[PDB]
Amino acid sequence: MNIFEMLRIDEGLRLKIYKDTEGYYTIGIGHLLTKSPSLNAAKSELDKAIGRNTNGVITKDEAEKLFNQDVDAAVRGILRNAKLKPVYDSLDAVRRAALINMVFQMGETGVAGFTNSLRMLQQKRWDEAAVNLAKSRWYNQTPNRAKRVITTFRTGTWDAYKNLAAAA
(Lines of atoms letter the chains of each structure in order from A and count residues from 1; the text may use other names and numbers.)
(Lines give C-alpha, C1' and ligand atoms only; values in the text may rest on other atoms or scores of the structure.)
Protein backbone atom coordinates (compact mmCIF):
# COMPACT_ATOMS: atom_id res chain seq x y z
CA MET A 1 0.00 0.00 0.00
CA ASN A 2 1.05 3.64 -0.56
CA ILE A 3 -0.46 7.14 -0.52
CA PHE A 4 -2.00 6.79 -3.99
CA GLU A 5 -3.67 3.52 -3.24
CA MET A 6 -4.80 4.86 0.10
CA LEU A 7 -6.38 7.99 -1.24
CA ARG A 8 -7.86 6.08 -4.15
CA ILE A 9 -9.76 3.97 -1.54
CA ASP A 10 -10.90 7.02 0.43
CA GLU A 11 -11.96 9.22 -2.51
CA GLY A 12 -13.11 6.70 -5.16
CA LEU A 13 -12.95 7.55 -8.87
CA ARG A 14 -15.73 9.29 -10.79
CA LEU A 15 -15.38 10.39 -14.38
CA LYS A 16 -18.31 12.78 -14.40
CA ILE A 17 -18.71 15.91 -12.31
CA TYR A 18 -20.20 14.98 -8.90
CA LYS A 19 -20.89 16.57 -5.51
CA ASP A 20 -18.58 15.73 -2.66
CA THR A 21 -19.64 15.14 0.96
CA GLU A 22 -19.96 18.92 1.54
CA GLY A 23 -21.98 19.33 -1.65
CA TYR A 24 -19.13 20.82 -3.68
CA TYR A 25 -18.50 20.09 -7.33
CA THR A 26 -15.67 17.61 -7.75
CA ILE A 27 -14.38 15.15 -10.33
CA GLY A 28 -11.94 12.23 -10.64
CA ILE A 29 -10.20 11.14 -7.49
CA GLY A 30 -11.46 13.78 -5.11
CA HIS A 31 -10.41 16.69 -7.31
CA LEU A 32 -12.33 19.75 -5.98
CA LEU A 33 -13.39 22.00 -8.79
CA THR A 34 -15.13 24.84 -7.05
CA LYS A 35 -17.12 25.72 -4.02
CA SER A 36 -19.51 27.69 -6.21
CA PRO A 37 -23.08 26.40 -6.52
CA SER A 38 -22.96 26.88 -10.26
CA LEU A 39 -22.42 23.81 -12.42
CA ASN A 40 -21.32 26.11 -15.13
CA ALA A 41 -18.62 27.54 -12.95
CA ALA A 42 -17.60 23.97 -12.22
CA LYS A 43 -17.48 23.05 -15.90
CA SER A 44 -15.40 26.05 -16.58
CA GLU A 45 -12.90 25.18 -13.92
CA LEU A 46 -12.79 21.60 -15.24
CA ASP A 47 -12.03 22.72 -18.84
CA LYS A 48 -9.35 25.01 -17.53
CA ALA A 49 -7.75 22.20 -15.47
CA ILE A 50 -7.84 19.71 -18.33
CA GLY A 51 -6.96 21.94 -21.16
CA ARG A 52 -9.97 20.91 -23.34
CA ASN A 53 -13.73 21.43 -23.66
CA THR A 54 -14.85 18.54 -21.56
CA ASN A 55 -18.53 18.92 -21.13
CA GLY A 56 -18.07 17.60 -17.58
CA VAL A 57 -16.69 14.21 -18.53
CA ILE A 58 -13.03 13.14 -18.41
CA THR A 59 -11.14 10.01 -19.12
CA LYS A 60 -9.35 7.79 -16.62
CA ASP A 61 -5.93 9.04 -17.64
CA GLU A 62 -7.06 12.63 -17.20
CA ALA A 63 -8.40 11.76 -13.72
CA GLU A 64 -5.09 10.12 -12.85
CA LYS A 65 -3.14 13.09 -14.05
CA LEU A 66 -5.10 15.49 -11.83
CA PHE A 67 -4.61 13.00 -9.00
CA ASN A 68 -0.84 12.94 -9.39
CA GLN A 69 -0.77 16.77 -9.42
CA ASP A 70 -2.96 16.83 -6.30
CA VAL A 71 -0.76 14.43 -4.32
CA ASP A 72 2.25 16.35 -5.40
CA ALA A 73 0.73 19.58 -4.29
CA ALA A 74 -0.26 18.16 -0.85
CA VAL A 75 3.29 17.02 -0.19
CA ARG A 76 4.62 20.34 -1.22
CA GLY A 77 2.16 22.18 0.96
CA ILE A 78 3.39 20.15 3.92
CA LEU A 79 7.07 20.85 3.28
CA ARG A 80 6.44 24.52 2.82
CA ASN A 81 4.43 24.86 6.00
CA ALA A 82 6.33 25.83 9.20
CA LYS A 83 3.92 23.93 11.41
CA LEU A 84 3.56 20.85 9.21
CA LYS A 85 7.04 20.13 8.05
CA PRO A 86 8.56 19.35 11.43
CA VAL A 87 5.74 16.89 12.17
CA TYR A 88 6.14 15.26 8.75
CA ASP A 89 9.92 15.00 9.22
CA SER A 90 9.47 13.35 12.58
CA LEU A 91 7.21 10.59 11.30
CA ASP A 92 7.76 7.11 9.88
CA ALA A 93 6.65 6.28 6.26
CA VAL A 94 3.20 4.95 7.00
CA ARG A 95 2.28 7.79 9.29
CA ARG A 96 3.59 10.31 6.76
CA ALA A 97 0.97 8.95 4.38
CA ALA A 98 -1.76 9.54 6.98
CA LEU A 99 -0.70 13.18 7.26
CA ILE A 100 -0.73 13.61 3.46
CA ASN A 101 -4.23 12.17 3.39
CA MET A 102 -5.55 14.76 5.79
CA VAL A 103 -3.86 17.61 3.86
CA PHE A 104 -5.29 16.31 0.65
CA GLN A 105 -8.74 16.30 2.20
CA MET A 106 -8.75 19.55 4.17
CA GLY A 107 -5.86 21.55 2.83
CA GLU A 108 -2.66 22.78 4.57
CA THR A 109 -4.38 25.46 6.50
CA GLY A 110 -7.02 23.17 7.85
CA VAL A 111 -4.58 20.64 9.05
CA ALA A 112 -2.14 23.26 10.33
CA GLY A 113 -4.99 24.21 12.68
CA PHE A 114 -4.84 20.91 14.63
CA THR A 115 -2.21 22.27 16.93
CA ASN A 116 -2.62 19.98 19.88
CA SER A 117 -2.80 16.82 17.70
CA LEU A 118 0.26 17.85 15.72
CA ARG A 119 2.24 18.23 18.92
CA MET A 120 1.14 14.86 20.13
CA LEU A 121 2.09 13.20 16.90
CA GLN A 122 5.42 14.93 17.00
CA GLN A 123 5.88 13.56 20.52
CA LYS A 124 4.90 10.07 19.38
CA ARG A 125 1.95 9.96 21.81
CA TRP A 126 -0.20 7.85 19.46
CA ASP A 127 -3.16 7.04 21.65
CA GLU A 128 -3.38 10.54 22.91
CA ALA A 129 -3.22 11.98 19.41
CA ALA A 130 -5.94 9.58 18.22
CA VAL A 131 -8.29 10.79 20.92
CA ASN A 132 -7.61 14.40 20.22
CA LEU A 133 -7.93 13.96 16.46
CA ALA A 134 -11.40 12.47 17.02
CA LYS A 135 -12.65 15.64 18.72
CA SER A 136 -13.18 17.48 15.45
CA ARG A 137 -15.75 18.39 12.93
CA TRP A 138 -13.71 16.24 10.53
CA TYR A 139 -14.29 13.06 12.51
CA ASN A 140 -18.01 13.86 13.13
CA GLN A 141 -18.73 14.65 9.43
CA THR A 142 -16.74 11.74 7.79
CA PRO A 143 -16.26 9.28 10.58
CA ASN A 144 -15.44 6.16 8.59
CA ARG A 145 -12.66 7.86 6.69
CA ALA A 146 -11.53 9.69 9.81
CA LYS A 147 -11.39 6.33 11.68
CA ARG A 148 -9.11 4.86 8.97
CA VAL A 149 -6.66 7.75 9.09
CA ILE A 150 -6.67 7.87 12.88
CA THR A 151 -6.01 4.11 13.12
CA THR A 152 -3.13 4.57 10.77
CA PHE A 153 -1.62 7.24 13.05
CA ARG A 154 -2.34 5.06 16.05
CA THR A 155 -0.72 1.89 14.72
CA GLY A 156 1.72 2.94 12.10
CA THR A 157 0.39 0.06 9.90
CA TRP A 158 -1.99 -0.19 6.89
CA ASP A 159 -4.41 -2.44 8.68
CA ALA A 160 -7.38 -0.08 8.29
CA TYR A 161 -7.00 -0.27 4.60
CA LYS A 162 -6.18 -3.91 4.15
CA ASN A 163 -9.60 -5.19 3.06
CA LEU A 164 -11.43 -2.41 1.15
CA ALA A 165 -12.52 -1.06 -2.18
CA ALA A 166 -10.25 0.98 -4.56
CA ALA A 167 -7.75 -1.85 -4.23
CA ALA A 168 -7.41 -2.71 -0.57
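Just so you know, the numbers here start at 1 and follow the chain as drawn.
A Cβ is built for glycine as well, from the same backbone N, Cα and C atoms used for every other residue.
Quick look at what Swiss-Prot annotates:
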ACT_SITE  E11  active site, proton donor/acceptor
ACT_SITE  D20  active site, proton donor/acceptor
BINDING   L32, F104, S117, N132  substrate binding site
MUTAGEN   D20 to A, N, S or T  Complete loss of enzymatic activity
MUTAGEN   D20 to E or Q  Loss of 99% of enzymatic activity
MUTAGEN   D20 to C  Nearly no effet on specific enzymatic activity
MUTAGEN   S117 to V  50-fold decrease in enzymatic activity
MUTAGEN   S117 to F  10-fold decrease in enzymatic activity
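For the substrate site, whose binding residues are given in the record as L32, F104, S117, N132, the maximum C-alpha distance rounds to 27 Å.
The number of other Cβ atoms within 10 Å of the Cβ belonging to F104 (substrate binding site), over all protein chains shown, comes to 23. Under DSSP, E11 (active site, proton donor/acceptor) is assigned to a helix (H, G or I) in the three-state scheme.
For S117 (mutagenesis position), the Cβ neighbour count at a 10 Å cut-off comes to 24, with all displayed protein chains included.
Annotation for the recorded positions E11, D20: lowest Cβ count within 10 Å of the residue's own Cβ, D20. For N132 (substrate binding site), other Cβ atoms within 10 Å of its Cβ number 19.
With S117 (mutagenesis position) as the anchor, the candidate recorded positions are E11, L32, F104, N132, and the one with the nearest CA is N132. Residue pair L32 (substrate binding site) / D20 (mutagenesis position) shows a Cα separation of 8 Å.
Between the CA atoms of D20 (mutagenesis position) and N132 (substrate binding site) there is a gap of 25 Å, rounded to the nearest whole number.
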